[PDB]
Every structure is written in C-alpha cells, then in structure tokens.
Amino acid sequence: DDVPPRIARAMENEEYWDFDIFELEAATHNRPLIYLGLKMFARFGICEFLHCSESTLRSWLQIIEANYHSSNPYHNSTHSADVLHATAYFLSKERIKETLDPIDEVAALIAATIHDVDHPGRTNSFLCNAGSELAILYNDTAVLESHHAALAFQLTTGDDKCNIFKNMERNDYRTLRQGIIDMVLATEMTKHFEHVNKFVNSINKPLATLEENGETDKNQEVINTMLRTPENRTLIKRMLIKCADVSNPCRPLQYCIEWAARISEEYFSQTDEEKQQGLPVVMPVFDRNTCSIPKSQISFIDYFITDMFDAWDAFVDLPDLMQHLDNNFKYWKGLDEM
Ligand SMILES: Nc1nc(Cl)nc2c1ncn2Cc1cc(OCC(F)F)cc(OC(F)F)c1
Ligand SMILES: [Mg+2]
Ligand SMILES: [Zn+2]
C-alpha cells in the first residue's frame, strides 16, 4: 500500500521478462521477496482465493524471507524473488492460462516463494557425505528439497500470525498442499531427465500428433480435454517450476552474468570447504583455482537448459527467452579470446 519510491520504481515493469531484479534487491536491502510477493499475490489475488488478510500475507512473506540466508551468494531471497517472477510470467502466458486452474496458479506462486527456504549454500551430496542433521533426517534422499517444503509449512501453519492457509477448506487445502509439495520436490537435480522426458512424451508429442488435423472445433476440445487432466497439469507444474528455477541463462545478458557468478562463487566455497574438512569432492570442476566460468556455463546450458527450454518453448511460445538463450550462449563462447 505505502511502498517507498525506490522499491516502487524498481517494481514498475514486473509483467515484462526484462526486469531489474538486483535493483530491487538493492532497493529493498535484501528484502525483495516481501515487496515482489505482495504485488504478485495481489495481482493474482491469492489471499482473495485463500481467504487470508493482507496482514497475514505480510507476516508470511517476512518469516520465509528471514529464513533465506543473506550470506549465500546465489541461494538467497533474491533468487526466490527471481524464480517467483519467472513463475508468474509463465502463469500469465496464454497456454498456461487456458490449461491450468486457479488452484495450480496459487500452488505455483507459493511453490516458487518457498522452494529453497533455509538453503545452506550447499548441495544434497555435500550434506550426505558430511553426515549433516538434515541428511540424516531425510535419509540421503531429497534432503534439501524435503527440508524446504517441510520447514515452509512448519513456519506457515505452526504460528497463527503466519498461517495463510487458516481460512481454507480442508479438502481444498489438502489438494493445494499436495500440489505445492510436488512442485517443490520436482526441483531436485537428480530427477531432471525424468521430468523432462515425461513432459515431452505426454504433452509435446501428443499435442504435435493432434496438430495433424490442424484447428478443428472437435479436435480443439480434444486438445483441451487431454492437456487439462489432473496428471498432465502436474507435469506442466513440474516443468514450469523447473524452468523458472533455472531461468537465469534465458535472462538479459547482465543478469545472466550476475547469476553465473553467484552460483559459481557458491560452488567454489563448497569445494574449498570439501578439501578443508577431508570430504570427497562431488563437484571437482567447480574449484575457484581451475574453473572457467564461461566454459562451465556453456556445459551447463548444453546439458540441462537447451533441451528443457526447447521442450517448454514449443508448448508455451517464448521468443524473448530463447533469443536471450542464443545471445547469452554466444557471449560465453566469445570470452575465450585465445
Ligand atoms: N547458471 C547455473 N550454472 C550452474 Cl553450474 N548451476 C546453476 C546455474 N543456475 C542454477 N544452477 C543450479 C543448478 C541447477 C541444476 O538443475 C536443477 C534441476 F535439475 F533440478 C543443476 C545443477 O547442477 C550443476 F549444473 F551444477 C545446478
Ligand atoms: Mg533447490
Ligand atoms: Zn532453486
């Protein structure tokens, strides 16, 4: 309501893909998730759906943003604000608007907010090797991913002031809870190709099969029938949260490079700790003393991004994102200079 001018100007073109997320981070003083959350949740009408007040939402975005570590270069509140922004953008697109229901939009925006809450700047395999409290707690299986979702609901419902789900109906909340959990757990690295293969096989290929006829009225309702099913909506939710999470290579060049440094700094810090404590080196290529960030980003984009966003683009139609993916890939290539 009474947003200050810097933070208000920083959130001018939040609908657009081109959005200065670090200016918002600088404006908010490492509090971008609360300000960007309030606008987006209001723009979608999330507390109107959930039957929470505006005051319950402020308290909710505060306690979650508090649990995001400022010391983490990449995995902090500004990363979640970025992922929240990419999620909303995908929800706003026509394909996703005319496929998913209102409950899915709420699950997506809530999932994006919480998906890395209380991240220790360290990977799952580091915690499993180190014998961490959470690695013992989740039995070396989806350690971070389960901790995020679990804690996110411990903070939400456990206190009355933070509980945005308090006024819901038990049947609706049970669906929404299950949907959020699935979207948060779908971000795990080890399940990458399972969720990509499932998306292409059940959405892209059958949608491509249905375009053999073209744009018939009986055929369009069949295309509506098949995609909108409970199972196929879950797959689009898994694909949207996976794309939004790792959308930084599809950003404007400056933000791509800033996100590239942060995640790289974070892996160097782990690697420096791994050799210090006598741990086995899980990500040996990511050492500050041997890692080429431009070459490493090309490999990252080759392995994870190019097939995933191609599959996603064909579904949603993302000319701006894929043109950035071409420009950013070409920039990383051009930094060899040897
Ligand atoms: N630009 C970036 N470069 C690097 Cl190397 N990692 C980045 C990054 N942006 C986000 N990350 C996190 C990340 C995401 C990832 O895919 C997540 C999915 F599979 F769930 C796999 C990763 O392993 C390996 F590439 F390091 C790391
Ligand atoms: Mg994560
Ligand atoms: Zn993440």
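Residue numbering for chain A follows Swiss-Prot, covering 482-819 in order.
Every residue, even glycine, has its Cβ placed from backbone N, Cα and C.
Listed in Swiss-Prot for this protein:
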type	residues	note
ACT_SITE	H556	active site, proton donor
BINDING	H560, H596, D597, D726	divalent metal cation 1 binding site
BINDING	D597	divalent metal cation 2 binding site
MUTAGEN	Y748 to F	Increases sensitivity to several nonselective or family selective PDE inhibitors
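Locations of recorded Swiss-Prot features on the structure.
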residue : record                               : contacts (Cβ under 8 Å, 6+ apart)
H556    : active site, proton donor            : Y549, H550, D597, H600, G602, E747
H560    : divalent metal cation 1 binding site : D597, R743
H596    : divalent metal cation 1 binding site : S561, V564, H629, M664, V665, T668, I722, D726
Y748    : mutagenesis position                 : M764, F767, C772
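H596 (divalent metal cation 1 binding site) carries neither a helix nor a strand DSSP state and counts as coil.
Screening the recorded positions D597, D726, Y748 for a C-beta under 6 A from any atom of ligand 3 leaves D597, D726. Of the listed binding-site residues, namely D597, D726, the sparsest Cβ surroundings within 10 Å are found at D726.
Checking the recorded positions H556, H560, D597, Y748 for a CB within less than 6 Å of any atom of ligand 2 leaves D597, listed in sequence order. Cβ proximity to the divalent metal cation 1 site centre (mean Cβ of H560, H596, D597, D726, cutoff 8 Å) flags the following additional same-chain residues: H556, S561, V564, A593, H600, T668.
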